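Q: Dropping the structure in here first, questions after.
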Amino acid sequence: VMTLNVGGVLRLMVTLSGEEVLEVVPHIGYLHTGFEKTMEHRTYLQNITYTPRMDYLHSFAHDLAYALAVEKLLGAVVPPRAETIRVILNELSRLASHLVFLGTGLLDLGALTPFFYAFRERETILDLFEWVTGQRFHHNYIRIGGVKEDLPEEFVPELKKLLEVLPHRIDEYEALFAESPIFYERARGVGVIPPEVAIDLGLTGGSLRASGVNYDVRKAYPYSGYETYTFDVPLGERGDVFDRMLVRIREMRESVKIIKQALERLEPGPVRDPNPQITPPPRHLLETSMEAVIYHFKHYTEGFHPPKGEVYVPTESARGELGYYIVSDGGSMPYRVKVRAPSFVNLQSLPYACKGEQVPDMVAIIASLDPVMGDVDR
Amino acid sequence: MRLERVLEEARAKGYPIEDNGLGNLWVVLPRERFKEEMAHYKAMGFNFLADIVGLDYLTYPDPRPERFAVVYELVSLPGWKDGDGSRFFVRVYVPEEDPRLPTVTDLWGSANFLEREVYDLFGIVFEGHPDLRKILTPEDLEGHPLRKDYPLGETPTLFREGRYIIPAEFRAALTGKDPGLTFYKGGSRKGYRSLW
Amino acid sequence: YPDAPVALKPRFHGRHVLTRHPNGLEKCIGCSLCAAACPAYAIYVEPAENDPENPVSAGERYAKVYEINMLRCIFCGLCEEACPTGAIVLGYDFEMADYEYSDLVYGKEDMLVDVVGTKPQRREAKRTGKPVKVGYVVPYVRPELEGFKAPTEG
Amino acid sequence: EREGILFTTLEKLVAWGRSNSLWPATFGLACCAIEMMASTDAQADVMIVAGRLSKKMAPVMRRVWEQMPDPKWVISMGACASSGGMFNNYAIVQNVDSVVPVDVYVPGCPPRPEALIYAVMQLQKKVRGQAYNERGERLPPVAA
Amino acid sequence: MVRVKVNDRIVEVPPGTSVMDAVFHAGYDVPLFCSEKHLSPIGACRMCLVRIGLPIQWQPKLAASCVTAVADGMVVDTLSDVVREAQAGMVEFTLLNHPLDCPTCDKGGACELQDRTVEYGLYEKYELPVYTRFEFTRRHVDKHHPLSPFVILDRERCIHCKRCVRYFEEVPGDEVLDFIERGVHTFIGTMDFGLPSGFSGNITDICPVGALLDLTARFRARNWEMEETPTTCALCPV
Amino acid sequence: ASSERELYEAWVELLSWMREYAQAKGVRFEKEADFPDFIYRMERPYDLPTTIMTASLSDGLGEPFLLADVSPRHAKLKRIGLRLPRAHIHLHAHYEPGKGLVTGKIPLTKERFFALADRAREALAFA
Ligand code: SF4
Ligand code: SF4
Ligand code: SF4
Ligand code: SF4
Ligand code: SF4
Ligand code: FES
Ligand SMILES: [Ca+2]
Ligand SMILES: [Mg+2]
Ligand SMILES: [Mg+2]
Ligand SMILES: [Mg+2]
C-alpha cells in the first residue's frame, strides 16, 4: 500500500498498492467562487451575468436554465422568435463544448490533423457568438422575456456556412474513433459504469446513456419548445470510456439536426415579452412617455419583483441535468439560488469508475466524464 | 402514475401538499417519520435522487415552522425498468438549536456529496454519513457561509481621489423584508405575476 | 500575430467610449444610472450643475467626475443598456494591460469619443513621438458609436 | 561600481537578454484558462495567472511561485485575478497581488487572446526597464 | 373596538380610525399622495379610493379611505378590477402634466410618485402596451428656483398634494407657502421671500416628489448612493 | 405641414427678442428647460434650430414675470405659449401661411411683444 497524491485543477488522493487502484478520494474546492450566495445580492437582471461563468463551456445552458425558471415565477411569455433563437443558441453552445471534449480526445489519440480542425470549428462557432452578442464567452444575451436584442444580418449566412461543412465533418470524427486504430485497446474495457449504478450515483451527462439508460431531459421533461423537434437520443452498450466518447459525438450530430430544423421556422417578429412590468420600455419613446421614463429608471435601478414562492425547472446541458432552484420573497433580488450542477454529482461515480483499474488509464477515465471545475466547484 | 400513489397516501396521513401553479409540488414530512417513509419512497419505485437543497429562512418576511429546512428531489427515470417519470420534492424543517438530520446514504449513492455540501454551507449534520467533511469551503473557514447571518464579506471597490464604493450601502435593489427608500412599498413591489 | 490586425465584429465589447451629440455637447447628464445597473460596482459618477453660459451637456446636470475601474469591469454592456442618453457605449480598443493597479481606472478624458487609443497606447506614444497604431480592424462602426473614428477598411 | 557605467551598461544588456528569453508558465483556473489555450496554440520565468484565485487555492499558487528561478515576472490575466473581479465575496482573493507581486495586469473577462499578447509585449518593455507609469516614473524591471 | 374586514383579513381597531390605516393595519395597501403623518388628512389626490360595503350592500361610489371613519362590521375591497382600474387612472392623471426629468432629478429613487406609478399604474385590462395616452403639450412653467439659501422649488414637478402649505399652517404655524391661481394653472409660491420659518426644511422630507428639495445638498449623489447613518443630533438638549 | 418647421423658426426668434430685452432693460433671462426629446434622442436624428423648450424673463429674486414655451417635436396641437405668471394671462400663438406668427388674428410682432413684457415688468416684478 502506497498512497500517492495527484494534482487538471482537481486534487486526487489515490490509495494504491502496486499498479491497481484501491480507492480514489477527490478533493474539490479549488475553484469555489460562491455563486449561490453572491446571487442573493444581485438583481434578477444582474444574475444573468453569473450563470455563464459556471459552465464556461456550455454556458448558454445555465443562461437558459436560470431564465426559464424566473419566467415561470413571474408569468412571462417568450415570443416565438425568441424560443427559436434560444434553441439555436443553446445547441450551438452545446457543440462548442462537445468539440472541446472531443479535441482533448483527438490529442490522447495522437491525431494532430483532425485536432487542428476541431479547434477551427470551435473558433467559427465562437466567431458566431461575437457576431450577435459581442462576446465569445458569457454573452450577456438571454433575458427574462426573450433576448437582449435581435440578431445581425450576418448571422444567418454565417451559420449556414458552418451548417454545410459540419454534417460530414461530424461523420469523419465518428469514424476516426469508431474504426479505432489504437483507441480500441485504450478504452474498450475501462471505466465500467454499470447501468443500475449510474442511476444511483445520479450520473447524467450522456455518461449515463452511454451506459444504456435512456434518459434525456429534453424528452422526458421537455422545455424550450423541444417538444416539437426531431430527436434521436444516442445510446451506448456497456458504459465505458469508449461508448462515452462516441455518444457525445453521436450527439453533436443530433444537435445539428436541431440547428437546421429550427433555422427553418425562424420567422420575423418580437424578440422579448412586451409586458412593461417585466421588460423595460422601447428606448425610442423614452423621449416622450412619463410612464416610460419612470418604468425605465426604476427597472434598471431597483429590480422587478417576482411573487413569494419556490420553483425548479430541469434542463439538459452537455454535461447532464442542470437547473436552478429559485426562492423568491418578492424582492429586487432572489432569496435563494441553488444551482444543480451536473458536473458536481457526476463526480461521485469517479471513485467507482477507476476502481482497481490501471493508473495511466485514470487520466482518460476522468476525461470521459466531461467535468468542468466551475460547474462542480461553483 | 407512481406519484398518485404517493399523494393518495400523504393526504390520508397528515402530510401537507405544497403546490405552486408552475409545475412543482412538495410534501413536507415531519422530523421522525422522514427516515422511514423516505425509504418507503425508494421501494415504491423511486430510483434517482436528482438534488438536495438547503434553505435558511431566517430573513424571510413571513414566519415558517422552524429556522432551517432541507429539500430532496425524487424521480423515476423514464428509460429504465418500467419507471413512469414521477418526480417531486420532499421537504423537512429543522430546528435551529439542533441541526441534526439522518442521512439517506443507505438508499441513494448520489446523496453522498450532496449531503456534504448542505453541511458545509449550512450547519446541518447528517446522522451516519460516511464522512461529514467540508466539501467546497477552504479547510480553515470558520462557520457556515450559505446561511443568512454569515456575512458575504465584501471589499469596497476603489477609484481615484479616495473615491470609494461600499456595495452594501450602494445596491438600489431591495431584499423583500426590506422596507424601501420611501415610507412603504405596495402593489407590484410586493410581488407581481402575469396571467399568461 | 501582432503584425496582422485582429478583425473584430461590429458588436464587439471593448473599452467604453463616451459619445457627444453633433452640437458638441456631451450626451451624459450625470445620472449615475449606468453605475446603478452594474454588477461589478465599477462606475463612480459625481454630478455637477451645468453653467448656462458655458454648458457641458443639455440638461441642468452633467457629469463632473466619471470613472471606470477596468480591473473590476466585466464588459457586459449592462451599462450601455441602462443609459437613457446613449452616452456610454462599449468600443473597440482591447490592447490595454498596464503596470500599476490604480492606473487602470479610466476617466472622462480617457473615454471621450475624440480620444484614439488606450492609456498605455497613448502614454507610450508620448515619450516616443510615434503616432498610435490600433491593433485591429472592423467592417463598420456601429450606428451607436457615432463619431468614433476607428480603422475599419473592412 | 554598482551604479557605474561599466556595471550599468552591463545589466542593461542582461535585462535586454532575459527580455527575449521569457518562458511563460501559465497557471490557469477557470474560463480564462480556455481563452489562453487559444493563444499558446497559435524551468520557467514569468507565470501567468488566469482566472478566479480561490482562497483555498491561494496558498498553492504561493508555493508554485516561490520555487522558481529568481529573475521572474507574474502576469495577472483578466478581471478575477487582477482584482476580485465581479466576485466580491468571501470565497475569492481580491487581487492576486494579495499573494504574489504582479508585474502586469490585463483587463477583460476573459481578455481576448491577442490582448494577452500585448500583456507580455508590455512585460517586455518592463524587464527592459523601458516602461513608465502614468505618474511619469520609471518602473523597476522586477517585483522584488 | 370596531370589527372591520379589509380584503379577506378581519381586524380589530379603535372607533376613530381611518379606512386607510384600517387597510394598512390589515396588511393590504393602496396609493397615497396628499396624506401624511401628523398632518390633517384630506381627500385631495383621490388615489386611496376603495370600495365599501356596510351590509352585502356595497356603496355606489368609491370612498377616499384617508377621510372615512370605519363603521362596525364594514367591508373594504382594494383588489377588485373596479379599484385597480381607478388606481391606474389616478396614476395616469397625475403623470399627465409631469416634467420627464427622472434621471436628472435629485428626487433619485426616493420618489413616492415614481414608486407608486410602477406599483399601481399601467392597468392590465383583459397587443402592444400603451404607456402614455396623453399626447399634448405638457405644463411648462417656472423651474429650478431657490426659495431660500436652503431650499429649491421646482414648480413643474409639483403634483399638488397639499402637504407643504398644509404643513406650514399646522405644525410650525408659519403660512409662508400657499397655492396661487386656480384650476390647471395653479402653482406653489411665496411672498415671504426669505422663507422665514425656522422649520422650513421639513417640507423637503414631506414633499412626495422633487419640487421642494434640500439645496444644501443639490447634485451630490443619487439616493441609493448614500451611506445612511441613523444617529442623534447633539446641537441642543432635545 | 411645413408650418411645423416654420413654427420653430419663429420660436428661436421669440427667444432672440427675449434675450435682447433682457440685456436692454438689464433683467434676468433664463433657460428654464431643454426639450426632453433631445436629451433622450439617442442616436436618433434631430434638426430643430435649438434645444430650449421653456424660457423665461425673471427678476431680481428670480421670480418669473414672463414665461415662454413651445410644444415638443412629437406632440399634438402645437402652439407657442406666453404666460404672465401671477396675473392669470395665457396666450396662444400659432403660425399662419403668408401671414406670420399670430395670436388668433393679431400679428405677434417684436413691437407688440416688448409692450407685453414692459407692461409685465413694471407691474409684476417683485424686486
Ligand atoms: S461593462 Fe458591465 S461590468 Fe463594466 S461598467 Fe459596464 S455594467 Fe459594469
Ligand atoms: S447612464 Fe448615461 S447619462 Fe447616465 S450617468 Fe451613465 S453615461 Fe451619463
Ligand atoms: S475574469 Fe471572467 S473569464 Fe476570467 S475567470 Fe473570471 S469570470 Fe471567467
Ligand atoms: S419628481 Fe419623481 S417622477 Fe418627477 S422627475 Fe423627479 S423622480 Fe421622476
Ligand atoms: S410642492 Fe411638494 S408638498 Fe408642495 S403641494 Fe407640491 S408636491 Fe405637495
Ligand atoms: S391619500 Fe386619500 S386622497 Fe390623497
Ligand atoms: Ca427662476
Ligand atoms: Mg472497474
Ligand atoms: Mg458548526
Ligand atoms: Mg436657477
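By Swiss-Prot numbering, chain E shows 1-55, 73-143, 150-261, in order.
Backbone N, Cα and C atoms are what each Cβ position is placed from, and that goes for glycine too.
Straight from Swiss-Prot, here's the annotation block:
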type	residues	note
BINDING	E:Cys34, E:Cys45, E:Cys48, E:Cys83	[2Fe-2S] cluster binding site
DOMAIN	E:99-138	domain '4Fe-4S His(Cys)3-ligated-type'
BINDING	E:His115, E:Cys119, E:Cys122, E:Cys128	[4Fe-4S] cluster 1 binding site
BINDING	E:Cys181, E:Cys184, E:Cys187, E:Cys230	[4Fe-4S] cluster 2 binding site
MUTAGEN	E:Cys256 to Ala	Decreases amount and stability of iron-sulfur center 4
MUTAGEN	E:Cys259 to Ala	Decreases amount and stability of iron-sulfur center 4
Q: Between E:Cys181 ([4Fe-4S] cluster 2 binding site) and E:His115 ([4Fe-4S] cluster 1 binding site), what is the CA-CA distance rounded to a whole number of Å?
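A: On Cα coordinates alone, these residues lie 8 Å apart.
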Q: Which has the fewest other Cβ atoms within 10 Å: E:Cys48, E:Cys128, E:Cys259, the recorded positions listed?
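A: Taking E:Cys48, E:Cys128, E:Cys259 as the recorded positions, the minimal 10 Å Cβ count falls on E:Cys259.
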Q: Report, in whole Å, the straight Cα-to-Cα distance of E:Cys122 ([4Fe-4S] cluster 1 binding site) from E:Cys45 ([2Fe-2S] cluster binding site).
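A: Pair distance, Cα basis, whole Å: 22 Å.
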Q: May I ask you to pick out the binding-site residues among E:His115, E:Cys128, E:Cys187 with a CB closer than 8 angstroms to chain A's CB atoms, ordered by sequence, or 'none' if no residue qualifies?
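A: Qualifying residues, whose Cβ lies under 8 Å from chain A: E:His115.
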Q: Is there any among the recorded positions E:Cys83, E:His115, E:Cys128, E:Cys181, E:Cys230, E:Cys256 whose Cβ is under 8 Å from chain B, and which ones, in sequence order?
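A: Near chain B, the qualifying recorded positions are E:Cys128.
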Q: Tell me, by DSSP, whether E:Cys187 ([4Fe-4S] cluster 2 binding site) is helix, strand or coil?
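A: The three-state answer is helix.
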Q: So how many of the residues in the domain '4Fe-4S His(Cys)3-ligated-type' (E:99-138) end up helix, strand or coil by DSSP?
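A: In the domain '4Fe-4S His(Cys)3-ligated-type' (E:99-138), the DSSP-based counts are 26 helix, 0 strand, 14 coil.
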Q: At the level of the C-alpha atoms, what whole-angstrom distance separates E:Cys259 (mutagenesis position) and E:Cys83 ([2Fe-2S] cluster binding site)?
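A: Between the Cα atoms of E:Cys259 (mutagenesis position) and E:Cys83 ([2Fe-2S] cluster binding site), the distance comes to 36 Å.
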Q: Tell me the Cα distance separating E:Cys184 ([4Fe-4S] cluster 2 binding site) from E:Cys83 ([2Fe-2S] cluster binding site), rounded to the nearest angstrom.
A: 13
Q: Which ones are near E:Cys34 ([2Fe-2S] cluster binding site): of the recorded positions E:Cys122, E:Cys128, E:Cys256, which have a Cα within 10 Å?
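A: Within 10 Å of E:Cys34 ([2Fe-2S] cluster binding site): none of them.
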Q: Given the recorded positions E:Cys48, E:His115, E:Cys122, E:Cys128, E:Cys256, state which is nearest to E:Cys230 ([4Fe-4S] cluster 2 binding site) when distance is taken between Cα atoms.
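A: Of all the candidates listed, E:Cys128 is nearest in space.
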Q: Near ligand 5, which of the binding-site residues show up if the criterion is a Cβ under 6 Å from one of its atoms? Options: E:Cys48, E:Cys119, E:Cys128, E:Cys181, E:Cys187, E:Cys230.
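A: Near the molecule: E:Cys181, E:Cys187, E:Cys230.
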Q: What three-state class does DSSP give E:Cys83 ([2Fe-2S] cluster binding site)?
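A: E:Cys83 ([2Fe-2S] cluster binding site) sits in a helix per DSSP.
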Q: Using the structure shown, find which entry in E:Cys83, E:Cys230, E:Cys256 (the recorded positions) has the sparsest Cβ neighbourhood within 10 Å.
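A: Minimum Cβ neighbour count within 10 Å, taken over the recorded positions E:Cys83, E:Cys230, E:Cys256, occurs at E:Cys256.
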Q: What is the separation, in Å, between the Cα atoms of E:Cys122 ([4Fe-4S] cluster 1 binding site) and E:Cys187 ([4Fe-4S] cluster 2 binding site)?
A: 19
Q: Tell me the Cα distance separating E:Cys184 ([4Fe-4S] cluster 2 binding site) from E:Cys119 ([4Fe-4S] cluster 1 binding site), rounded to the nearest angstrom.
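A: Between the Cα atoms of E:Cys119 ([4Fe-4S] cluster 1 binding site) and E:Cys184 ([4Fe-4S] cluster 2 binding site), the distance comes to 19 Å.
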Q: Specify the secondary structure state of E:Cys256 (mutagenesis position) as given by DSSP, simplified to three classes.
A: coil
